[PDB]
Structure formats: structure tokens, C-alpha cells
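What follows is one structure encoded as C-alpha cells, with my remarks underneath.
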Amino acid sequence: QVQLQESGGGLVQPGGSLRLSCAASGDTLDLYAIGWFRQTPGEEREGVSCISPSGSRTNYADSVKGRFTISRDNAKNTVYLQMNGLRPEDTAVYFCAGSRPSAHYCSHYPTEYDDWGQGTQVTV
Amino acid sequence: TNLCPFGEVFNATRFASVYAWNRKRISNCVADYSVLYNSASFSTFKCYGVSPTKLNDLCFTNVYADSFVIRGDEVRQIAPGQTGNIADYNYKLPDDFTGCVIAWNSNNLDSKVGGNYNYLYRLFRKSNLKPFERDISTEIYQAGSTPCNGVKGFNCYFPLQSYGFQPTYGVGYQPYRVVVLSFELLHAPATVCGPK
Ligand SMILES: *[C@@H]1O[C@H](CO[C@H]2O[C@H](CO)[C@@H](O)[C@H](O)[C@@H]2O)[C@@H](O[C@@H]2O[C@H](CO)[C@@H](O)[C@H](O)[C@H]2NC(C)=O)[C@H](O)[C@H]1NC(C)=O
């Protein structure tokens, strides 16, 4: 199991961009899928994007399709979320989570992930 | 030459209830674990003491495949050192487990619109299972100080409870099929190797 730490959150004008980072410590990320989730106050975590261990499969929620891009860097043990065209609806705490599925699997389902980061605040 | 019958395990029409988990001995065959791992099929494919892509390099005397259905949010209990109703009373892995745990959502196979009551789990037991122990008894569970005389009633509960799997919104409540692979070495020639 890894420990994950989110970085790169902050305040942004509507229309701007952010690049979140999910840094992993302990294990290497070779066997991990990484998913990005967001959570507005009093609400439930919404899966937004994920990447399979192989990096061959990336899935995006419809709400962010075309504006968000997920990517992995196994050498740095970090996964990134590029967030373009940010609307105030995208304001939330963003978490990254990890799991060990088969090589080309990843989902947006929170119960399919084991390891969670503390989150970082994105404010549009 | 003969490929191991993994199809019979993963693609079985029926899976066991977790309290009555099935065990299949695999032997005298060629196993391709990498073909299983290098797929989009499994939401859990966790191996302990070994990496999944290294399994094809090894040879074992026997391989055991244990299989059953639980809720998606219970798959986390199929791991070393876990507690809860499934780990405590239904299927227990040892602290020193070496082997793999493989799981996938089986909503389309195992849920029913009105609920699939055929899948059960043990809710009450006098003590925790030891690793790889199995308990399929159905004696009435004495939860209080009155003996039950084999009949349910006051503080006397049937020990198995149904999942009643239904097509719910949250996948955590849906059925998942689980296969646990464990790898056995005896003082005997190997019979289960990867491809050459
Ligand atoms: C479990 O079964 C799936 C699906 O099997 C279907 O296709 C096979 C042909 O292999 C057919 O005989 C069967 O009756 C079903 O109609 C297997 O997954 C398929 O595997 C084949 C190769 O064997 C691939 O070409 C397919 O793309 C693939 N399809 C899917 C959806 O995965 C799977 O291999 C079987 N699992 C095991 C462990 O044997």
C-alpha cells in the first residue's frame, strides 16, 4: 500500500487552469491504478478520472470530459490531473486514491480504491 | 501441455456463498497468470509476497483457487490481518499469506431485480475462523443465556443471513465474485508451471 499526497490546489478565476499532483510514498506506483475524486461540503465523493496501472486506459466522468487530462509518471511515482476551462461548479476538495486492479482496469467507484490522500482545495 | 482449467473457476455459471466457499485444486497443467493480469477484467488483483507478472516464472506442486461472492465493500476483508464479519466468520487469510486475491463486480450475474436471496454469509459464530477454515454448519446460534433447543426464538438466531443482492446505485452493495489463489510447495515434483 502507498501513501498519497495531493498538491497543486488553490484559487482560480473561472476559465483558468490547474495541474494537481498525486505523489506516492512507500511502494512504487507500478501496480497501482490512481483515481481522482472530488467532494463538495456535505456531499459524497464523485469519481472524476482514473488511469489503469498500465496507463493504457484512462476514464473520465462526463462532467469533466474534454477539459481534464490524467497522466502517470512511474519514474517519479506521481499522477497528474490537468484541469482546463475551470467553472465554479468544479470547486471542491480533490482527492486521489489508489488500488491494485488488473493491468488495464480503472474505475470511478470509491469503494474499489484502498488508499486515499488527504485532499487539496480547488476554488474557482 | 494441458492448460490449467482457469475458465472453469473464473467463468463458472454458479459461485459459492462465502460461508461455503469453494476450493478447487489445480495441478498437472500449464498456468498463464499474466494473461489474467494483463486485462481490464478485475477491479482487485492483489498479490502478496510476489508480483502478478512474475508468477509465470514459477512452478508449484499445486495451486488452490478459492471462490465465492461477497459485497464489493467487503472485498477489503479478503486480505491478511483484516477483521469484520467476512474475515472473522466466513473466509480468513493468514497473516503470512502469499498468493493473490482477484475480484470483479458480478451485478449482472448475481443480482436479481427482487433480490437474490441464494447468497448467504455467516453473521454469528462462537469464535473467529482460523486461516483457511470453513464452517458450513446451520445450528441455531445461542446469543443469550437461554439454550435454543435447535429452534430460533428469543436470543436464538439462524446463523446465516442472506445478501439479497439487487441492482443498487452504489457498487459497494453489489455482488463481487472473488478468486483467491494460493501456491503450494511440497517435497514432490512441480506440476503447475507458467508457459516455458
Ligand atoms: C471467461 O470468459 C470470457 C468470455 O468468453 C467468451 O468468449 C469465449 C472465447 O474465448 C467463448 O468461448 C465464451 O463462451 C464467451 O462467449 C473470456 O474472455 C474472452 O477471452 C477471449 C480469448 O479466450 C478474448 O478473445 C475475448 O476478448 C475475451 N472477452 C472478454 C469480454 O473478456 C475469458 O478469457 C474467460 N476467462 C478465463 C479465465 O478463461
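Residue numbering for chain B follows Swiss-Prot, covering 333-528 in order.
Each residue, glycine too, has its Cβ placed from N, Cα and C.
Under DSSP, B:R346 (variant position) is assigned to coil, being neither helix nor strand in the three-state scheme. The local packing around B:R346 (variant position), expressed as other Cβ atoms within 10 Å of its Cβ over all shown chains, amounts to 9. Listed in Swiss-Prot as a natural variant, B:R346 to T is described as follows: In strain: Omicron/BQ.1.1, Omicron/XBB.1.5, Omicron/EG.5.1.
Under natural variants, Swiss-Prot gives B:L368 to I with this note: In strain: Omicron/XBB.1.5, Omicron/EG.5.1. Spatially close to B:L368 (variant position) yet at least six residues away along the chain are B:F338, B:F342, B:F374, B:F377, B:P384, B:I434, judged by Cβ distances under 8 angstroms.
Among the natural variants that Swiss-Prot reports, B:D405 to N is described with the note: In strain: Omicron/BA.2, Omicron/BA.2.12.1, Omicron/BA.2.75, Omicron/BA.4, Omicron/BA.5, Omicron/BQ.1.1, Omicron/XBB.1.5, Omicron/EG.5.1; complete loss of interaction with host integrins. Under the three-state DSSP scheme, B:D405 (variant position) falls in the helix class.
Annotation of the natural variant B:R408 to S in Swiss-Prot: In strain: Omicron/BA.2, Omicron/BA.2.12.1, Omicron/BA.2.75, Omicron/BA.4, Omicron/BA.5, Omicron/BQ.1.1, Omicron/XBB.1.5, Omicron/EG.5.1.
What Swiss-Prot says about the natural variant B:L452 to R is this: In strain: Delta/B.1.617.2, Epsilon/B.1.427/B.1.429, Kappa/B.1.617.1, Lambda/C.37, 19B/501Y, Omicron/BA.4, Omicron/BA.5, Omicron/BQ.1.1; Contributes to cellular immunity evasion and increases infectivity. Shown in sequence order, B:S349, B:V350, B:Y351, B:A352, B:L492, B:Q493, B:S494, B:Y495 are the residues of the chain, 6+ apart in sequence, with a C-beta less than 8 angstroms from the C-beta of B:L452 (variant position).
For B:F456 (variant position), the same-chain residues 6+ apart in sequence whose C-beta sits under 8 angstroms from its C-beta are B:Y421, B:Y473, B:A475, B:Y489, B:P491. Natural sequence variation is annotated in Swiss-Prot for B:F456 to L, with the remark: In strain: Omicron/EG.5.1.
Quoted from Swiss-Prot, the note attached to the natural variant B:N460 to K states: In strain: Omicron/BA.2.75, Omicron/BQ.1.1, Omicron/XBB.1.5, Omicron/EG.5.1. Same-chain residues at least 6 positions away in sequence with a Cβ under 8 Å from that of B:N460 (variant position) are, in sequence order, B:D420, B:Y421, B:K424.
In the three-state DSSP reading, B:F490 (variant position) counts as coil. The Cβ of B:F490 (variant position) has 13 other Cβ atoms within 10 Å, all protein chains considered. In Swiss-Prot, a natural variant is listed as B:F490 to S, annotated with the note In strain: Lambda/C.37, Omicron/BQ.1.1, Omicron/XBB.1.5, Omicron/EG.5.1.
Quoted from Swiss-Prot, the note on natural variant B:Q493 to R is: In strain: Omicron/BA.1, Omicron/BA.2, Omicron/BA.2.12.1.
Swiss-Prot documents B:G496 to S as a naturally occurring variant and attaches the note In strain: Omicron/BA.1. In three-state terms derived from DSSP, B:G496 (variant position) belongs to neither a helical nor a strand segment and is classed as coil. The Cβ of B:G496 (variant position) has 14 other Cβ atoms within 10 Å, all protein chains considered.
According to Swiss-Prot, the mutagenesis experiment B:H519 to P carries the following note: Increased resistance to human covalescent sera neutralization. Annotation note: B:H519 (mutagenesis position) sits in a coil segment as assigned by DSSP.
Residues from the set of recorded positions B:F456, B:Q493, B:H519 situated with their C-beta under 8 Å of a chain A C-beta: none. Looking at B:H519 (mutagenesis position) and B:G496 (variant position), their Cα atoms lie 45 Å from each other. Around the Cβ of B:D405 (variant position), the same chain contributes B:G504, B:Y505, each under 8 angstroms and 6 or more positions distant in sequence. Annotated pair B:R408 (variant position) and B:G496 (variant position), C-alpha to C-alpha distance, rounded: 20 Å.
Note on the recorded positions B:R408, B:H519: the fewest other CB atoms within 10 A surround the CB of B:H519. Between the alpha carbons (Cα) of B:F490 (variant position) and B:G496 (variant position) lies a span of roughly 16 Å.
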